[PDB]
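Let me begin by presenting the structure, written as C-alpha cells, before commenting on it.
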Amino acid sequence: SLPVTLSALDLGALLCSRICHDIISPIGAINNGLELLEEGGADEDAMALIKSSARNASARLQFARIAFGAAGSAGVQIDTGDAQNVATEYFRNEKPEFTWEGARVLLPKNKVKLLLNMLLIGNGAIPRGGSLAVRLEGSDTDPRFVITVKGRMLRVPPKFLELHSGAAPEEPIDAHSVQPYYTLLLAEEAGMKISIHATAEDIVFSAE
Amino acid sequence: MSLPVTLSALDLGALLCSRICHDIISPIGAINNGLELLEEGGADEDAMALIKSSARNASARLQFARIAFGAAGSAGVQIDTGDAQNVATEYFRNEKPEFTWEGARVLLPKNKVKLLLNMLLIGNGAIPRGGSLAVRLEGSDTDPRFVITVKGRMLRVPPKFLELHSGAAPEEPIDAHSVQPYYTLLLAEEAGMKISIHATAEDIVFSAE
Amino acid sequence: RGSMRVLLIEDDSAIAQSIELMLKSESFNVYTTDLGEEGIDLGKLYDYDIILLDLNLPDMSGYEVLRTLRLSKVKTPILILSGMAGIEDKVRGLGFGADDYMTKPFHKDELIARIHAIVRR
Amino acid sequence: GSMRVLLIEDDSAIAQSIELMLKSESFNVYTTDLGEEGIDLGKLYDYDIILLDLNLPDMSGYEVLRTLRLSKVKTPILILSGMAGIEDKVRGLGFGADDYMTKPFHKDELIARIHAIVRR
Ligand SMILES: [Ca+2]
Ligand SMILES: [Ca+2]
Ligand SMILES: [Ca+2]
Ligand SMILES: [Cl-]
Ligand SMILES: [Mg+2]
Ligand code: NA
C-alpha cells in the first residue's frame, strides 16, 4: 500500500506539470523550426523537424487525453482497441519496438488509464531502447495486463520500485515521480495489483 | 469548507488534465491541418500563417497552464509576479479582450499567484464577446489583494463559478468545464484569501485579499 | 461557381479559422455564423448543401441550437464537429447517425470526404 | 576554430531543435543521450560549453554536473529544464552550474546566453 498520500492540490498540480512538460517539448521544437524558416539555410531540415514534432505533439495529446484526462463513472467504458491506437501512435517516436496482442474488450475507465500508465513505466524500464510488448489476458470482467520489456539496459524505474515496495521516498514527489505514483494510485482505485518479475532476459510488469 | 462539493485527488487531477487537453486540441489540430494544406499546395501563405499562429497559441496556453495549474516545487516556494505577468500577457495576445497589468514585480507564495492566474481565466470567461480585462496588484507581500476588472458588450459572472462561489449545490457533476472555477476557489481557501464579486451594468470587478 | 455551398455555424470565431480555410481551399463557397455575434437566420437553411455545426464552448450552448434545428426538421443535412467530451453522447441521443458526427482533431481528407458523402446521399 | 558544444540531452525533439539552431550559426555540436557518456566526454575532451538536461534516463542531470565538477572539469555548463521552478535553478547553482534555462526557448536566447557564459 502507498507509503505517501498526495493531497488533491498536489496530485493535480504535479499531473499538470507533467503533461505540460511532455507536450511543450514538441511544441517548442515546432516554434524553433518556424523561427529557422524566417531566416534561411536549413529549410528542408527545419520543415522535417516541424512535421515530426507536430505529429508527436498530437500523439502525446491523444495519449494524455485517456491516460491522464479520462473521467466519469466506471460505466464510462473504454475500448482497448482505442487504447492500442493512442499507444501505438505515442510509441512511434519513442525508442522501443512496440507490439500489442489481445482481443478488444470494453473495460472500466480506470483499468485502461492503468494500462496506458504502465506503458510509461515500461518505457522507462528500457531507457536505451529495446522492445515493449503488451499482452491482454483474461476476460473483460477480470483482465490481466502483461507488459514485457527487453533491452540492453533494463531496470525497474527506481522511484517506481521504491513506491511499489512501501518505502517512503527520501526525495519528495515531483512532476517526474508523480507518474509512477499515479500508476499505483490507479491500480488501487481499480482493484488490481501490479507485480514485478525479473529474469535474465526481461522484466515483466503485470496486473490482475 | 465553504465549497459545496469536494473532489478526490484522482478526480481533481484527471479533470485539470482534461481541461488542459481541451484547450490545446484546436491549436495542435490546426498545426497538423495547416501542414496538410501545405503538402497538397495552393494555399501556402495561408497554411503557414495558420501554422505560425496555432503553434504560438499552443505554446502560450501550455506555458500559462504550467504556472496556473502546474506544481512549482515545495510548500514554502514563492513565484515572481513578473513571471505571472509574462505568461498572462502572452496568453492574452490570442484571446478576444485587451489585457493590462498594473503592479510591482513582487514575490508571493505560489498558491496566491496560482489563484491570481486562475482569476484571469474567470475574468476572461465573464466577457464572452470581448472587451477589456485589467489586472491591478495591491497590498503588501503578507497581505496582497488582486483586482481583475472586466468590461465588454456582454457581462455575466461565468455560471459555474457563480454557482460554486455562492455555496450552491452544483446542478451538474463537476467536469473539465467547471473544474477550473472549482480549482480557483480551492486555491483561495488554501491561501487564506477570499474572492468578492462586484457586478454593475458597466463592469464586473473580481477581487480577492 | 456551381460548387458546394456550406453554412458553418460556430460557437467560437477564432477556433473556426482552421475549418474555414480547409473548406475554402477545396473551392467551397463558405458562409459563417458566429453564435456570440448573431442568432441563426432559420429562413436561409434550404440554400446550402450542408450545415456544419462547430461546438467547443459549453457556456455558448450551441448544442441547444442543434436541438432546435433537429426538432424543426430542417432538411439540409447537418455535420457536427466537436472536440468536447460528453457531446458525442448528447448528439447521438438526438437521433444523429455515426457519420453525422466528427471528433476533433481530424485530417483534412476526412472532413472533405465526409462532406461529399453526406451531400451525395 | 568554431565553438564546440557538448549537448547532453535525451528528448530527441529538443536535441534536434538545439542541433539545428546551433549548427545554423556554425557551432560544432556533439550530442549524447546518456549522462554516463556525458560525464566521460566532458572529462576527456575540450568544449566551449556543455548544454545539460536535468531530465536524463540513466541518472539525474545533477549527477552529471556534480561528477564533472568533483572531477575538476572547468568547462562551463548551461543547464536546461523542461520543468520550471526557482528551486531547480538554485540547486543547479549549488552543484556548480553556470546558468539555467527553461524550455521552450528561442534561438536568440540560447545563442546570447552561450556567448555570455563562454565570453567569445
Ligand atoms: Ca518505436
Ligand atoms: Ca487580446
Ligand atoms: Ca577537460
Ligand atoms: Cl473557466
Ligand atoms: Mg467554432
Ligand atoms: Na525508451
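All residue numbers here begin at 1 and follow the chain in the order shown.
Going by what the header records, the deposited coordinates were determined by X-ray crystallography, 2.7 Å.
Cβ atoms here come from the backbone N, Cα and C positions, even for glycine.
Per Swiss-Prot, these features apply:
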{"type": "DOMAIN", "residues": "C:5-119", "note": "domain 'Response regulatory'"}
{"type": "MUTAGEN", "residues": "C:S18 to R (Swiss-Prot position 15)", "note": "90% reduction in phosphoryl transfer from CckA-P to CtrA via ChpT"}
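Of all the Cβ atoms in the protein chains shown, 24 others lie within 10 Å of the Cβ of C:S18 (mutagenesis position). DSSP assigns C:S18 (mutagenesis position) to a helix.
Remark: secondary structure over the domain 'Response regulatory' (C:5-119) totals 46 helix, 26 strand, 43 coil, with classes taken from DSSP.
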